[PDB]
Amino acid sequence: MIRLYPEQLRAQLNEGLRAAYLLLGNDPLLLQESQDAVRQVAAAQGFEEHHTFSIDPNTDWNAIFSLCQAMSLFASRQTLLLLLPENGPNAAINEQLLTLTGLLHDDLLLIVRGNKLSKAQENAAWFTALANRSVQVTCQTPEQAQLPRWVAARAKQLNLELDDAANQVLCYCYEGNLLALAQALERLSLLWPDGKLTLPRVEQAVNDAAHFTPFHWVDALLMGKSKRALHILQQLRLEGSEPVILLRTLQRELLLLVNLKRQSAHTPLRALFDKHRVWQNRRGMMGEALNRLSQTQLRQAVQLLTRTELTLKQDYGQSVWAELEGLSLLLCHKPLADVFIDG
Amino acid sequence: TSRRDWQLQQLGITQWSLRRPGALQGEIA
Amino acid sequence: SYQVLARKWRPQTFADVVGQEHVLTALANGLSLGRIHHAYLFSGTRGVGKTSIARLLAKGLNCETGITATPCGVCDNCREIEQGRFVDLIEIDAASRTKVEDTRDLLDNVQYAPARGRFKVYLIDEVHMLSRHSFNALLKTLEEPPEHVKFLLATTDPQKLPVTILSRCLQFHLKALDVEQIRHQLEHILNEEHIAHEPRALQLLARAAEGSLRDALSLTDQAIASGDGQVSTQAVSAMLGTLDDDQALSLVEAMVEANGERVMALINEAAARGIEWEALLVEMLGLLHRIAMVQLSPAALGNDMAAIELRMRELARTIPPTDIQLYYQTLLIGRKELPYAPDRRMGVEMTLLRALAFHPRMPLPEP
Amino acid sequence: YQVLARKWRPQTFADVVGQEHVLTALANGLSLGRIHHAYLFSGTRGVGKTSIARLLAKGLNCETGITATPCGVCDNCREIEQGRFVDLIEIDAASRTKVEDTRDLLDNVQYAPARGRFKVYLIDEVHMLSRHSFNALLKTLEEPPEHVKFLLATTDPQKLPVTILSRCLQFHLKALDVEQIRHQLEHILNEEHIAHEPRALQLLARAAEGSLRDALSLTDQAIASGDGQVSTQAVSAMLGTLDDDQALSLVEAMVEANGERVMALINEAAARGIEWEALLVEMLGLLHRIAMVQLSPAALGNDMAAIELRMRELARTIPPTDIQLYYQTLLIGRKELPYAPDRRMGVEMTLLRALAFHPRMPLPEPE
Amino acid sequence: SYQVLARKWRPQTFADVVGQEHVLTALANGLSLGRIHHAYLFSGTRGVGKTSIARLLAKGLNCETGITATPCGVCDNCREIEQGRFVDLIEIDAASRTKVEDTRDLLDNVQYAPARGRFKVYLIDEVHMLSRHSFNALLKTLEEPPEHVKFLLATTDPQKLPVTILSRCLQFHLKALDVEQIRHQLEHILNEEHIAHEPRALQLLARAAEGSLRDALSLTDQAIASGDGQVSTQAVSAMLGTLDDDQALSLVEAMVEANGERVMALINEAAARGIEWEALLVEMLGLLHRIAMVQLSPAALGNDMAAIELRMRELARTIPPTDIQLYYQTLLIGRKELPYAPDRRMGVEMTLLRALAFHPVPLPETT
Amino acid sequence: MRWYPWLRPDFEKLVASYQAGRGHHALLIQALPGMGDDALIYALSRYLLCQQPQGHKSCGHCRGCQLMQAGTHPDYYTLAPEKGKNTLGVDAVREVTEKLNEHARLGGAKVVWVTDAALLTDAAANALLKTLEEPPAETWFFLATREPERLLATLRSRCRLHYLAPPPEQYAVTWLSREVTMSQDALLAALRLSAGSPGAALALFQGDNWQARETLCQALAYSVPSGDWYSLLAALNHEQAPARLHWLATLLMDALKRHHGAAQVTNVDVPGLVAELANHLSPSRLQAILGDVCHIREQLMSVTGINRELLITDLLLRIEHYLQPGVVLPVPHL
Ligand SMILES: Nc1ncnc2c1ncn2[C@@H]1O[C@H](COP(=O)(O)OP(=O)(O)O)[C@@H](O)[C@H]1O
Ligand SMILES: Nc1ncnc2c1ncn2[C@@H]1O[C@H](COP(=O)(O)OP(=O)(O)O)[C@@H](O)[C@H]1O
Ligand SMILES: Nc1ncnc2c1ncn2[C@@H]1O[C@H](COP(=O)(O)OP(=O)(O)O)[C@@H](O)[C@H]1O
Ligand code: ALF
Ligand code: ALF
Ligand code: ALF
Ligand SMILES: [Mg+2]
Ligand SMILES: [Mg+2]
Ligand SMILES: [Mg+2]
Ligand SMILES: [Zn+2]
Ligand SMILES: [Zn+2]
Ligand SMILES: [Zn+2]
Ligand SMILES: [Zn+2]
């Protein structure tokens, strides 16, 4: 299994094709670009048909097998594309894929698109069989740290002069949405033939389309950025996520912080992290939080979290978002009147 | 403080004290 | 007679549409340079010009003179598209027909060449209501579109569409029309219609529009009806007062400044319109909580509450936090004791009086 | 015997009580000819939404023409009065809310009206329509045929999508005043030749909140109970509300700390066999009225005139803190009443508790 | 076959219904005067005869002789309704027919003429259990139904019903039956059934009924089953667990003097004897109320407590009224939350501890 | 489901009624857990469904008895919560109501058994009202609960209530000694913890719950001197949290009673722990902790889907906070 990234796939395609291609990831833009590049190279090499299928319980595997076995009159070397479900293949789908790869032919070129497989899903007979003669491209959305580099590279590839302020604005507005950012770059290039982009020019034609996850909100709270946490919370509320997921995601981290603070009186932080198997990349951040919050805090937060949970799950109230915003401000170093805690 | 105040607090009755007499517009003693 | 003010003044040229400069400039440059995408997707709020811009693009994409951003408006194609009875312009209301069969037939219809136009444009409106199988069929048709077929999509909730369909089309997002542009458009329309007006009435109408030109035109028509063929400050103010439904913020503002008669007048006005008292009380609680959080951090107030941003920000700036906390506590107690009050209105009035000119005595740990 | 509500539905703009603004707007619109194609009506129950909608529909289709004062005698007016006109398509959205029904309705809107100049669709209970049904109507509402008009009536306009609200002219109906309800009831009873008294009409108007249909239903119930006449005693028995004099006397006795008088009055009330919950509610209402009078002199209406002066005497002598203490004590007593061993015991214990903590004359302590 | 006393003694005529005089008078007046309404809503507590009143009204409406307030009870229609097989009487268990489809099917059959009766009566039991869509669907037809259909609604939670439905119905409130009426009905039933009884047993059962006749009949049947076919005072006392002796007086005295050991020993002995804790709490509350009332005036003490008068007087001389109020409130709170405690004895002990702080094998066929 | 001897007298009454034909069609039995009300209901239903019973015993060889032993009798509808759930839905009640309309297949009586009336939701309870009020001929209902005051008043008023009295303490202790082998103090403590209901104490002994109780007692003994109640979390975070909270409340109540001075206590096997608990805490603080524990237990048992870990952590943090001087303690209120 040759593992690669979207930024280096072209050379491999220039080197030569293979029996099958795996496009696993989360970002849609990178997956679509890789699929288009692979299809273009295959068409240039002499591939004509472009059969596509979406994996579903109603899908008929007999037709796929017949296509893989039958031969066309005035065409050869057909290509097959599969769209896996978001959850991933199950045991029945695993057996179907095993049969399909058993019927795999050299002329047939197989492409699979979908989310990355978990530890259990990735370990399968069909996956192991394909690994011998497969190339997998990992398409993971870049994080906030790496986004400016990607934006600068894309702008340079398009022959555009992008300022630092413009790059920062584009990163802030379209964080987590590469497709929207690419379309915005295309629109900006179309608007200005000269290709010189300044801060006012980009500002006049940019909106908010950022996409976040609860983990980003929890990390923002831990670091202590009030504005970022509030923006993430507003974006998540507008998206329409379930508050219970946010509460459960925050509960584990809050309980871990409380336990460490209680046990940090007479124990080094490294020993506690090793005991709790805290991930290395987070360790420092965690420590920072453990230093910023006093012991009186992390008890009011727990009380407010419990009150919000009871309000949501008993009274079916609609004021959960306001309480979440209050708790977010509380986690950051702010006074808080303590009337809203209702302690 | 006072026994009466403690008893009223225990009974759950909340005692209200005027804060802005000027807000009221009328003959009040 | 007189048609409808909104329906009559639909823009018919790129110079008539007000605002949305970026979208118009991008479309004009693309048409001039020949860079035309295979699918467009217009998004925004209601009554901003999505359908109007789509129709203008369709008109300019099949003009007899040629592909241009300034269609003549006099040739047969332009006239027929204006009348909405052009052969090639296949406009489909996706909302009325969402089942797979209708979309299947419409997409199968693409195999034929255009009759009397260089392009056969499909204008699908309200695309978010299509069925899943309809989306699958549309994606299958749109993966490899013919050279003579173009798709125009108008939607208000783009997040409903699948990512696959979004990735295949260029998305243009429209913004709010702002107060000044709406006011200028209303002034121009009224001047063209030969109707008397006053600047303050137009300003009030623009403010009440809330970034929607269609709403502004509807309110202008209603005011003209109420004003007996003219727009006047008193008539528009009375109309807005009748339509006003923000009694919670007004009550909070009156209470915070220690006013009694104003609170009674607001309570009577709220009672005049069918309103649930507990809903009003919880709305006031939410407003006070938002003000407190804004005082804690200026970034608390999001973009959702843009209409009343200024007043809430001023209240947060001026009112000390302790008064906000006390008002929140007393209103919470009032909400708690509301169901046992003799009457909902009487209970609300009593709680307002307590928050206005009273102060509870805290238990104060004595031991 | 046809019920009063159905019999006395207004048949002309001169027979509608209140709602001056909407009537004036509709009259001006019909007179000037500026007629829209989508009207929405909002308000609390039983304030004349369907009535005015039907009146407007009759005015549009009158044979004499389009006037704000329909004749009421031509064939179209008579048929609409009898509810069998062919061009007035009345739809109960609550009963038919599925999307296919809306599709079927919209499939045959192009056909010309059978006999009238307009084909008026009147949809009731719009808020019950499904989301797909709401979306399916957008295009038709925006650009309907020239011979089609849509009339919509709903109780909670906040349930509709903002897109629909921007397409139609909105009129909000306000709750009727007590005096208007009393005058309408007096006129109806005079027309029906039924004996009545001013006190009974005042009580019925007070108990009707703001919906005239509730007032008519209560009047019918009172007539049934009163055996062909409306009497103050019959209304009092029906509502089960004791006269304000007894509650006022009890409150005065409690304020002056006269235990024997309070106990004697309670025993007399028990002999009368009145409801204890009603007594507590009346006392709480009296205390609330006194507090509001203290807040402002104008807080007291003429409904209490019979005792007004005496009540006003309590306003200038009792400090506000004592009023608040009594109100809270009675509220707590009413809160805990259900768990008391007996209603009489609960009320007696509440009164004893109020007397014991009297700010000025507490009961003597032991030695 | 054998039927319980609750269902076998269901009233069959307007002369067999105890109390509810105002409702019966109103119904008789309406039937006599010919003023027949199409929407009746009987509301009140449980076990008072809402369903029986509705059935009697329906029987009177569809009697062969005519519309009379005194149904004959012998014609074919009356006996058919009594047997429950009458075609035109549709009894709808709203608690099991809440879905909208059932209501829509019901409302589509309202346009057909009655089979044999002169009216088509719909008797909806527990209408408060229907969904919102069901209520909205009903609204339109219920507002103005055909002339041959009548709607009868029976419920015990009128708050659930939306205001829209309440605004278009004649509401009849049923009062709770007094102790004397329940005792009279019980003695009449027992005399008719040839069952021995004693006045004290009937008085106890009436007091325990809490104003519900169904509860009284159920308790009487339980006593008969466990009383060896005889309603004896001793058997009823044993079944109800009445304190009888002066245990409550000793417990309250121990609590007042703040002697933890004495009260704990008394509670342990009572638990060993196996008494009812709710009865003990009620007795203690009654004793506290009597002590407070006597403290108000020395002559307030009743003549039935002479045997324990003197001791009680001492309490009235040694305990300030505020302490009495505190003890009463604490006991009431303990009674309120007794069911939620892990054990009843634990709840009683917790309440008393709170109060003390106040001070200056033959196996048939089973595995 | 075992037949305890103390159920023999009450049965002898109930069946007698059904022998005379004057039997109520809706019997509601009140009993504590482990009393054996289910066995009584099963015996009554078995007697009713026997075709040719003799005396108070079913024949055991007729078609009805054979089907009952096989557990596939066409009659004898049973309502119980789903295997994965803990509540009875309206759908099952409505299905049983619909099926009750038709005649009895075997020509006998139809028996309906509700496993626990307290588990019924509001919709199911409201739906069952009309069926209970006027059931068809030869239809019998049986409901079991431990606290009839929790049920709806309308539902309660339609049923004849029969109460089972727990046997004398001495008899229960002797029976437990005959059954299980444990110290007298342990038997008394288990019996009192079960509200004096033999069979529940036996179930407590049979499982590992006694070891959990000992672990909780040791943890509390360690924690009380230190004032760090958070350590109790490990001993309370479990699917049986309500039982352990009940045990903690019992310990606190015993400590408070000892502080006030009393001769009878629930926890008889741990005098040292209760004495230490009383010595190290004030009566007001003990009252506050007991109230909070009871409230948390009630919330945990009532609300569905509530996360127990967070609730218990907040409870323990509040308990630790209260012990600090100058803190407003909670007061019960309406
Ligand atoms: N930019 C604009 N300039 C002038 N009129 C506009 C503009 N945007 C919307 N309108 C008005 O709105 C109506 C068209 O609604 P439209 O905005 O196309 O619907 P949507 O954008 O919700 O699809 C027309 O009557 C038109 O006068
Ligand atoms: N403005 C009004 N003038 C006279 N009667 C009215 C008015 N509004 C309501 N009513 C009375 O209320 C009853 C029901 O009105 P209805 O048509 O149901 O209004 P809505 O549609 O708002 O419920 C009618 O019998 C009518 O007489
Ligand atoms: N007023 C009454 N007079 C005589 N019996 C009554 C009365 N009210 C109720 N009952 C008895 O209660 C039983 C059930 O009454 P029910 O119809 O359920 O009233 P509700 O519908 O108010 O519960 C009847 O069998 C009847 O014997
Ligand atoms: F015309 Al729209 F949303 F109101 F597209
Ligand atoms: F018919 Al309505 F409010 F009850 F319009
Ligand atoms: F049948 Al009822 F209250 F109406 F028990
Ligand atoms: Mg549009
Ligand atoms: Mg209406
Ligand atoms: Mg009933
Ligand atoms: Zn042209
Ligand atoms: Zn006419
Ligand atoms: Zn008859
Ligand atoms: Zn047998």
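The residues of chain E that appear here are 2-361, 403-409 by Swiss-Prot count, in order.
Positions of Cβ are set from backbone N, Cα and C atoms, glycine also.
Per Swiss-Prot, the features are:
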{"type": "BINDING", "residues": "E:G45, E:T46, E:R47, E:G48, E:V49, E:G50, E:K51, E:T52", "note": "ATP binding site"}
{"type": "BINDING", "residues": "E:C64, E:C73, E:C76, E:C79", "note": "Zn(2+) binding site"}
{"type": "MUTAGEN", "residues": "E:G118 to D", "note": "In dnaX2016(Ts); present in both isoforms, unable to grow at 42 degrees Celsius"}
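Shown on the structure are the features that Swiss-Prot records.
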residue	record	Cβ contacts under 8 Å, 6 or more apart
E:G45	ATP binding site	E:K51, E:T157, E:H174, E:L175, E:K176, E:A177
E:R47	ATP binding site	E:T157, E:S213, E:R215
E:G48	ATP binding site	E:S213, E:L214, E:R215, E:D216, E:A217
E:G50	ATP binding site	E:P12, E:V18, E:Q21, E:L175, E:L214
E:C64	Zn(2+) binding site	E:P72, E:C73, E:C76, E:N78, E:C79
E:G118	mutagenesis position	E:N63, E:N78, E:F87, E:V88, E:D89, E:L90
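In sequence order, the recorded positions from E:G48, E:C73, E:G118 that place a Cβ under 8 angstroms from a chain F Cβ are E:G48.
Other Cβ atoms within 10 Å of the Cβ of E:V49 (ATP binding site) number 23 in total over all chains. Its Cβ taken as reference, E:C79 (Zn(2+) binding site) is surrounded by 21 other Cβ atoms within 10 Å in the chains shown. Here the Cβ of E:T52 (ATP binding site) has 18 other Cβ atoms within 10 Å, regardless of which shown protein chain they belong to. The secondary structure of E:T52 (ATP binding site), as reduced to three states from DSSP, is helical. In sequence order there is nothing to list, since none of the binding-site residues E:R47, E:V49, E:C64, E:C73, E:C76 has a CB under 8 Å from a CB of chain A. Sequence-distant neighbours of E:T46 (ATP binding site) (same chain, six or more apart, CB under 8 Å from its CB) are E:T157, E:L175, E:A177, E:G212, E:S213, listed in sequence order.
In the three-state DSSP scheme, E:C64 (Zn(2+) binding site) is classed as coil. Look at E:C73 (Zn(2+) binding site): DSSP puts it in coil. In this structure, none of the binding-site residues E:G45, E:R47, E:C64 sits close to ligand 9 with a C-beta under 6 angstroms from any of its atoms. The Zn(2+) site is set by E:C64, E:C73, E:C76, E:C79; from the centre of their CB atoms, other residues of the chain with a CB within 8 Å are E:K60, E:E65, E:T66, E:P72, E:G74, E:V75, E:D77, E:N78, E:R80. Residues E:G45, E:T46, E:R47, E:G48, E:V49, E:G50, E:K51, E:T52 make up the record's ATP site, and a Cβ search at 8 Å around their centroid adds E:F43, E:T157, E:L175, E:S213, E:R215 from the same chain. In the three-state DSSP scheme, E:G45 (ATP binding site) is classed as strand. The candidate set comprises the binding-site residues E:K51, E:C73, E:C76. Of these, E:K51 has the most other Cβ atoms within 10 Å.
Ligand 3 lies under 6 Å from the Cβ of the following binding-site residues, listed in sequence order from E:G45, E:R47, E:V49, E:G50: E:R47, E:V49, E:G50.
For ligand 12, the recorded positions lying close by, meaning a CB under 6 A from one of its atoms, are E:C64, E:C73, E:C79; the full candidate list was E:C64, E:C73, E:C79, E:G118.
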